[PDB]
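Asks: One structure, pasted below without further comment.
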Amino acid sequence: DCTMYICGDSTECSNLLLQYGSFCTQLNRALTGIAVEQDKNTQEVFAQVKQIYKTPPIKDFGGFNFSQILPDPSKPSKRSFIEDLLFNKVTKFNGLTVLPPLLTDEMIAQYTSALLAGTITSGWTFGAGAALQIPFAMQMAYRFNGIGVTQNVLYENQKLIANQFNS
Amino acid sequence: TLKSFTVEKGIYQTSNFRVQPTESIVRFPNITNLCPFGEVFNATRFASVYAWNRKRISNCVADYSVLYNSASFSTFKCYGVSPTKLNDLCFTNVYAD
Amino acid sequence: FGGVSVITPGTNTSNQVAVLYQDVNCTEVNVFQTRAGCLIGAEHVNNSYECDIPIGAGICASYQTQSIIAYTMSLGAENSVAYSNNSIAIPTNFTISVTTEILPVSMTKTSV
Amino acid sequence: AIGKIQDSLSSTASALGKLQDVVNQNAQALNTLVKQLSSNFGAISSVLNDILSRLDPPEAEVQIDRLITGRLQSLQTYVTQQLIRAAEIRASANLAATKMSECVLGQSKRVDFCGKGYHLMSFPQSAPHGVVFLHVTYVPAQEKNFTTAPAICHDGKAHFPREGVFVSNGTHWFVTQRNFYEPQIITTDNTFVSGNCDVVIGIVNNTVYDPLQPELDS
Amino acid sequence: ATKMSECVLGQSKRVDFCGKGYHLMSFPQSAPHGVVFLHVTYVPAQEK
Ligand SMILES: *[C@@H]1O[C@H](CO)[C@@H](O[C@@H]2O[C@H](CO)[C@@H](O)[C@H](O)[C@H]2NC(C)=O)[C@H](O)[C@H]1NC(C)=O
Ligand SMILES: *[C@@H]1O[C@H](CO)[C@@H](O[C@@H]2O[C@H](CO)[C@@H](O)[C@H](O)[C@H]2NC(C)=O)[C@H](O)[C@H]1NC(C)=O
Ligand SMILES: *[C@@H]1O[C@H](CO)[C@@H](O[C@@H]2O[C@H](CO)[C@@H](O)[C@H](O)[C@H]2NC(C)=O)[C@H](O)[C@H]1NC(C)=O
Ligand SMILES: *[C@@H]1O[C@H](CO)[C@@H](O[C@@H]2O[C@H](CO)[C@@H](O)[C@H](O)[C@H]2NC(C)=O)[C@H](O)[C@H]1NC(C)=O
Ligand SMILES: *[C@@H]1O[C@H](CO)[C@@H](O)[C@H](O)[C@H]1NC(C)=O
Ligand SMILES: *[C@@H]1O[C@H](CO)[C@@H](O)[C@H](O)[C@H]1NC(C)=O
Ligand SMILES: *[C@@H]1O[C@H](CO)[C@@H](O)[C@H](O)[C@H]1NC(C)=O
Ligand SMILES: *[C@@H]1O[C@H](CO)[C@@H](O)[C@H](O)[C@H]1NC(C)=O
Ligand SMILES: *[C@@H]1O[C@H](CO)[C@@H](O)[C@H](O)[C@H]1NC(C)=O
Ligand SMILES: *[C@@H]1O[C@H](CO)[C@@H](O)[C@H](O)[C@H]1NC(C)=O
Ligand SMILES: *[C@@H]1O[C@H](CO)[C@@H](O)[C@H](O)[C@H]1NC(C)=O
């Protein structure tokens, strides 16, 4: 608050700031646009998928383990062990306030869970359009063919690639 | 706040809610001693210019309206503080030359 | 003390307003308590809808049949995927869609 | 789709909200710069001619000094938001130029760079203080469930498709391109041989047609 | 946003856009005031 910061609880000080025009209004509007922008930037970086996708209870992904990135239902917040590791490593009366974000950590985790489930179960088809179910071995075969590697390499070394991915 | 007679759909911050006080609390230590300003102003003899006296005054209460209502003073210019808002304040130490 | 924000639709639609007191409890001030502050005048609805007027902490307000309502904003329609190790979903028909994208280019050449 | 674009642009006036917001921000900045002239900034009057007509130079200089101080602070503040707004305008112009160069003049394979869906081409349109792109995209519409297998045993050898994925309608197995259902007979001209059935996980048994065998028999 | 759009929702062929090596697919993860990506890349190891 520009008014409370410069002239909190002083009528004469408020009268003097009224003589300077709208410098107070300009700085509040500037912080209003910044506060809107932050939520906006969160919106384009996170809400790029229309539907909330959820992984099936069957984890037969060709040996690929995703329990470290997929959310754990036991926790009240739907977050992963890795996400908890990231969240654990990150650390008044003068008119200054902190506005809460529009999307808090729970729906942020839900958006990331939807993106992860859609990616794992559909490749790029959920982003291109409707989500098309694809086996994960076939999806990685498409990815390997996308970089000039024949799919026989994956279909002969699936166990080795799964072990290296888990490691 | 928007300086317009038409408001578009959305949220707008307009004012600041404040709780207004209703009770006035003025507290000072209840010293009943009369201040020796009268001895300083009404001394029989004053010292020299270079050997200017300095009276330290403590633990007293002074009203300062005696300095106002007396018209004998041909020079009264207070510099760092307003002398009219003096009885509502309290200070650590006061020195009278 | 706390900031005062007014949630309203367009004045063409209605003159009804909803008042949010920022970052304070509903003690000093149809009352809904949110993490963003104390909301007075807006009804609380269990059903989730798309966000129209954002408030904060997942709460969005809208003017629906009429009164001002408040709800937790929805993230979209839930759609599970029938994933299995031996099933494929392949398109059989397609549509050609045209989308509009607008980007600013030039700002007004003001000389002072 | 172009008719729907025309109808949407005729109906929704808020589709050009970015351009309207830029124009409104410029207008608000200019209006703020204009209205800051009415402020006294501690002077007895905000009118320069009134100060000059009322006061002698020894005090009028102090008054106009306060006036020009407030005015220069307001002016340099205005110039500050002018430079910042020009900075995101330059960023948006660079993004639009990159978009048009990679999207109109070519076929960008970047996902969601030219709108949702598989990108085919785009057409730019003139706009006041901006440019408008009409992204023509390929979006699938109707789908169906099919049984698939990563490889096929013909004589113990593992067959993989050269392009596409094996599909089955329940009784017969076909190979088709990835983004459209177009079933074809699985032949040696569509698949290649690599490895054997003992390595590939989830391999199945089918028959691969050889076009050379009827030609040799006939 | 560009990295997530062309790296999670697709397979980018841009070098060093999704980490060193041949990019295949990536995982987004939630973070306080940020987003963190797990880029799975293809790296050759043994040559002749
Ligand atoms: C994926 O890996 C995790 C470990 O990162 C496995 O979880 C462990 O499971 C074993 C039993 O199989 C437990 O004894 C460990 O205590 C678990 N550790 C953790 C951190 O949960 C998980 O089982 C693996 N899943 C698959 C499909 O292999
Ligand atoms: C694919 O979808 C299109 C529409 O998106 C279909 O075209 C329509 O077909 C019906 C026949 O059932 C006609 O009455 C309509 O006039 C067609 N629409 C247009 C715009 O021409 C098309 O038939 C579908 N094709 C398949 C193979 O399903
Ligand atoms: C799967 O597709 C094949 C196409 O090759 C179908 O086989 C044909 O079915 C029609 C329907 O009576 C017959 O007239 C043809 O003679 C069949 N051709 C061959 C080569 O068998 C088959 O019926 C389909 N199966 C299912 C379950 O849809
Ligand atoms: C494809 O057909 C072959 C037969 O040509 C199957 O091979 C049989 O495998 C079982 C299990 O190991 C053996 O008991 C049989 O003796 C094998 N047959 C012969 C003739 O040796 C093979 O399993 C089939 N593949 C699938 C996926 O069904
Ligand atoms: C000095 O004497 C006069 C006598 O009228 C008295 O009014 C005054 O209060 C005395 N001194 C002071 C300053 O207290
Ligand atoms: C007000 O809204 C109505 C539709 O309810 C519309 O037809 C009319 O043009 C609007 N008028 C204004 C002032 O925007
Ligand atoms: C509001 O005040 C009550 C007082 O009993 C307290 O129980 C409650 O937790 C407070 N809520 C908030 C939002 O601080
Ligand atoms: C939501 O429904 C529950 C019953 O399941 C009820 O107790 C609660 O008051 C409802 N809340 C609102 C805002 O309607
Ligand atoms: C595919 O099968 C699943 C089985 O649960 C079903 O829900 C889905 O609608 C089917 N999709 C099509 C296109 O047949
Ligand atoms: C798919 O998973 C099921 C387990 O439900 C298993 O019985 C089947 O053999 C698997 N098929 C392949 C091709 O991996
Ligand atoms: C290839 O040969 C050169 C010497 O000509 C040697 O220095 C290099 O290490 C060799 N690389 C491999 C992969 O054997």
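For chain E, we keep the numbers from Swiss-Prot: what you see runs 1026-1073, in order.
Structure determined by electron microscopy, 4.0 Å.
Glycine is treated like the rest: Cβ placed from N, Cα and C.
Not my notes, these are from Swiss-Prot:
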- E:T1027 to I: In strain: Gamma/P.1 (VARIANT)
- E:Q1071 to H: In strain: Kappa/B.1.617.1 (VARIANT)
Asks: When neighbour density is defined as the number of other C-beta atoms within 10 angstroms of a residue's C-beta, which of the variant positions E:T1027, E:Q1071 has the lowest density?
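Replies: Checked E:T1027, E:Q1071; of these variant positions, fewest Cβ neighbours within 10 Å: E:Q1071.
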Asks: State the Cα to Cα distance, in Å, between E:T1027 (variant position) and E:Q1071 (variant position), rounded to an integer.
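Replies: It is 33 Å, counting Cα to Cα.
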Asks: Give the helix, strand or coil assignment DSSP yields for E:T1027 (variant position).
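Replies: Reduced to three states, the DSSP call for E:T1027 (variant position) is helix.
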